[PDB]
Amino acid sequence: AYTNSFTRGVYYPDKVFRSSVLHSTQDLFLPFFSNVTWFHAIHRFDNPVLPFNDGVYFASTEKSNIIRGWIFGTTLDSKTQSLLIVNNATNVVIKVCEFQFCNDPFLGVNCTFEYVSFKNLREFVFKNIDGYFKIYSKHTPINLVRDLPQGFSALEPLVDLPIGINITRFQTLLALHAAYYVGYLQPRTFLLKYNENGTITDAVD
Amino acid sequence: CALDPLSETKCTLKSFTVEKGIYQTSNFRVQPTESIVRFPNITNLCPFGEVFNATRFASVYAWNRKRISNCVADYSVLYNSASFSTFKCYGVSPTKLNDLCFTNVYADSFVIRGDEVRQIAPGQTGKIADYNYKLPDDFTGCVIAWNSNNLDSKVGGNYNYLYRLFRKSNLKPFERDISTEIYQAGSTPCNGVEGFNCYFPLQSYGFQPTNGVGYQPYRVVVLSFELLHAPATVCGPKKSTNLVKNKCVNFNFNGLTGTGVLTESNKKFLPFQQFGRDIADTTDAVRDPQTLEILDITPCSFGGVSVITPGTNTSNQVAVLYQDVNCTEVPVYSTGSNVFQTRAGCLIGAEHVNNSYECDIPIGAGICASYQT
Amino acid sequence: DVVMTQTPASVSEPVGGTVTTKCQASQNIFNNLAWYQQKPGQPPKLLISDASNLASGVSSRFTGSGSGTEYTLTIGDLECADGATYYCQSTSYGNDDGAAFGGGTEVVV
Amino acid sequence: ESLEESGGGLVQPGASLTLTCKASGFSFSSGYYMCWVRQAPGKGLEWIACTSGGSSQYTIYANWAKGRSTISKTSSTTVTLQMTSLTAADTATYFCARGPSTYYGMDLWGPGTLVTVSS
Ligand SMILES: *[C@@H]1O[C@H](CO)[C@@H](O)[C@H](O)[C@H]1NC(C)=O
Ligand SMILES: *[C@@H]1O[C@H](CO)[C@@H](O)[C@H](O)[C@H]1NC(C)=O
Ligand SMILES: *[C@@H]1O[C@H](CO)[C@@H](O)[C@H](O)[C@H]1NC(C)=O
Ligand SMILES: *[C@@H]1O[C@H](CO)[C@@H](O)[C@H](O)[C@H]1NC(C)=O
Ligand SMILES: *[C@@H]1O[C@H](CO)[C@@H](O)[C@H](O)[C@H]1NC(C)=O
Ligand SMILES: *[C@@H]1O[C@H](CO)[C@@H](O)[C@H](O)[C@H]1NC(C)=O
Ligand SMILES: *[C@@H]1O[C@H](CO)[C@@H](O)[C@H](O)[C@H]1NC(C)=O
Ligand SMILES: *[C@@H]1O[C@H](CO)[C@@H](O)[C@H](O)[C@H]1NC(C)=O
Ligand SMILES: *[C@@H]1O[C@H](CO)[C@@H](O)[C@H](O)[C@H]1NC(C)=O
């Protein structure tokens, strides 16, 4: 099952501030009205393996926060060093340690780098450029439970950790005692409309 | 060509007679007053506070070993502390230790009585140095010990601290051995712990507050260093010079390295954003990394320098118009008695007159200068 | 290199009195000071080290105190043989702080 | 123990001089520093340089004589120090003193030698 991402998937390309300026940037983005992939997790139903291919846009709408973390690695089966992010209520954990995981690892209800920091829809972009791993996030409320709604919402950077490990494959975690969308980025020039306050209110491909 | 504005006009015109009018001769330019670098605050400050003011140090024979790397080691806290009385340290000056950058740091922390505090030094021989902890001859570390009689010693003598007094050989530089093999001597029949010429190599000395200062325990830490044979991971802090506003100063905020005047800006910034740019891709506002506020930057005042003069035959008196600049920063001309300000610029050497006549030497923005009685 | 400023240049005290000599540094030395007595025609002799410790064969009359940047040397019960020049010197051998002496201070009985 | 100096005396202005200190009864271990000090005929002591003993080659120069002195350990019992571009102000008495690695004061001072820079 697929869906089409109307306008979502745009982030601030850099920490530069601009006011009332239409600024054109050539960067890795998610195309407008592009078909992105749907996944189910209720009822069985499991999460499959995904590639990276120059960045991932991940948008999960949740009620009880089934999503619990991400795995980014070429192999991530204890073969080579792999980035691991685990989101717990206590704190967010980022490791590079090698771990062996089965085909369908479920969660009950050497390390090189480390970091510690359906009404709800969590939007994210994870990218790897110039050896830098970048995260952009938003948590706008959605009143539509069928699909992501028509509209726009900019994405704000949260972490710029230099992991330095090439990623060509990615997996998500779920909780077992819930659909989510995955898009794809590629170089596509955008024209972003900066507000008087610096917020990106509109963008054109 | 530099004596006075009339001479500058003559040089630019390449003629010894200058006709009545306004002639642009040179370019005004305000040089930066100074340089300010407001670098951000500490990225990863792992201190030696817990290493030094620890709950209890380890025994001298098996000392507390710590590795310091991938940090910003603040040596200033150690430098400012006057409680240290045996700062017997080599290779680096205490004041320049912050500037010095090393790949690795080793912390060897233990307790030593005042009698053998001397023995904690390279090239020194003694029972404690040769049995518990020895320093290398090529010692680049930093030895710091301070009094702890009020903390370590207890009533009736303290026995939680153990040291080795008997050993057949001497410890090689930076060697730890907790095996504590039984000491043997003479005919060596001592299979157990006690025998002829046999004693336990480990022992404990009662530490008392009323004991002599030489026998009083001191807390001692050795900061072993090493040369730059690799990219450095632990280093010192950076500069935190002050900020100056309403003055043309070269500034460095988070590597911006821009030159201009700084003012408080009414424009708002998003928390992640650190600086702003114009429609022409030129920086116009910077968020200060040290303190979160916005500073509007505008380029150093500059503009043409024009000489307004009548015919050199009529008179040799001239006026100077600095185009598009306010007279406050113009001096950064000799005839400072009258200095008038107009939209065209700052005019020096001419007096304003309420009366209006036909234009003779246009200046700009509806103002003309003329030579009259 | 740290510099030693030793005052007063010349002092005069009667027999049995006390004479105090002040030594100041440009940076913090953390003790590591040595007080010396030099008689004319004789190489300097050590009196006090570590700014508080007295060596063997040194009378208890000599006493050094102070910490940080300011140091003091006092000599009690002055004797006829005590007439000499006293010096203060940092003992930083391989610390880049140097071991420069201060201005010599002669004493008059 | 004892310390002795040799190689001093009259030196022509603008020339170079070499001074050697020889020890008797001990060796230049890594726990002792060989230091050099000078004394003007009517002035106080002026420190020159030091060199760590043992296998260490660490050496510290003074600010005034950073480029005009060369101190190095030739042997476990003998040390040498060289002056360059001698002037009349360098006429002084050189003392060879040892300094323990514990950073105590200098003990066992040498008798000293006089060097005169004149023609
Ligand atoms: C989405 O677009 C892709 C690429 O053109 C296409 O293969 C796919 O069939 C589309 N999905 C739907 C549901 O139309
Ligand atoms: C971490 O991962 C592997 C696991 O086999 C280990 O052998 C290797 O030395 C480590 N790599 C780095 C770069 O530290
Ligand atoms: C990208 O992955 C390849 C393996 O296909 C690896 O050789 C290369 O070093 C990686 N590049 C970076 C920047 O990590
Ligand atoms: C811009 O100004 C404030 C800044 O907080 C913001 O709340 C307001 O909604 C913004 N105005 C518009 C028209 O978007
Ligand atoms: C350190 O930098 C931070 C940056 O947020 C600033 O708020 C703070 O005042 C600075 N100084 C101290 C002593 O924390
Ligand atoms: C911790 O140790 C440091 C060593 O520099 C000292 O300055 C500081 O006062 C100590 N802290 C307390 C709370 O005693
Ligand atoms: C200046 O005026 C004088 C007298 O009025 C005249 O002779 C001369 O030619 C004039 N010079 C110029 C350059 O016009
Ligand atoms: C300089 O002139 C400008 C332009 O008229 C004026 O707004 C400003 O207040 C003046 N600045 C100073 C420092 O007097
Ligand atoms: C021109 O008029 C002003 C009032 O606007 C008057 O005060 C002033 O004297 C006149 N200017 C000069 C330079 O005399």
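Residue numbering in chain A adheres to Swiss-Prot, whereby the residues present occupy positions 27-69, 78-143, 165-172, 186-245, 263-290 in order.
Each residue, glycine too, has its Cβ placed from N, Cα and C.
Noted in Swiss-Prot for the protein shown:
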{"type": "VARIANT", "residues": "A:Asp80 to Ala", "note": "In strain: Beta/B.1.351"}
{"type": "VARIANT", "residues": "A:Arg102 to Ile", "note": "In strain: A23.1"}
{"type": "VARIANT", "residues": "A:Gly142 to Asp", "note": "In strain: Kappa/B.1.617.1, Omicron/BA.2, Omicron/BA.2.12.1, Omicron/BA.2.75, Omicron/BA.4, Omicron/BA.5, Omicron/BQ.1.1, Omicron/XBB.1.5, Omicron/EG.5.1"}
{"type": "VARIANT", "residues": "A:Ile210 to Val", "note": "In strain: Omicron/BA.2.75"}
{"type": "VARIANT", "residues": "A:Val213 to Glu", "note": "In strain: Omicron/XBB.1.5, Omicron/EG.5.1"}
{"type": "VARIANT", "residues": "A:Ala222 to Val", "note": "In strain: 20A.EU1"}
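Shown on the structure are the features that Swiss-Prot records.
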residue  : record           : DSSP class
A:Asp80  : variant position : coil
A:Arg102 : variant position : coil
A:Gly142 : variant position : coil
A:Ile210 : variant position : coil
A:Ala222 : variant position : coil
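You'll find the Cα of A:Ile210 (variant position) roughly 15 Å from the Cα of A:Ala222 (variant position). Taking the variant positions A:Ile210, A:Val213, A:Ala222 in turn, the residue surrounded by the fewest other Cβ atoms inside 10 Å of its Cβ turns out to be A:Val213.
For the variant positions A:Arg102, A:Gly142, A:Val213, a Cα-Cα cutoff of 10 angstroms around A:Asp80 (variant position) retains nothing.
The shortest Cα-Cα distance between A:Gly142 (variant position) and any of the variant positions A:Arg102, A:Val213, A:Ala222 is the one to A:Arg102.
The CA atom of A:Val213 (variant position) is located 20 Å away from the CA atom of A:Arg102 (variant position). Look at the variant positions A:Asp80, A:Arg102, A:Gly142 and count other Cβ atoms within 10 Å of each Cβ; A:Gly142 has the fewest.
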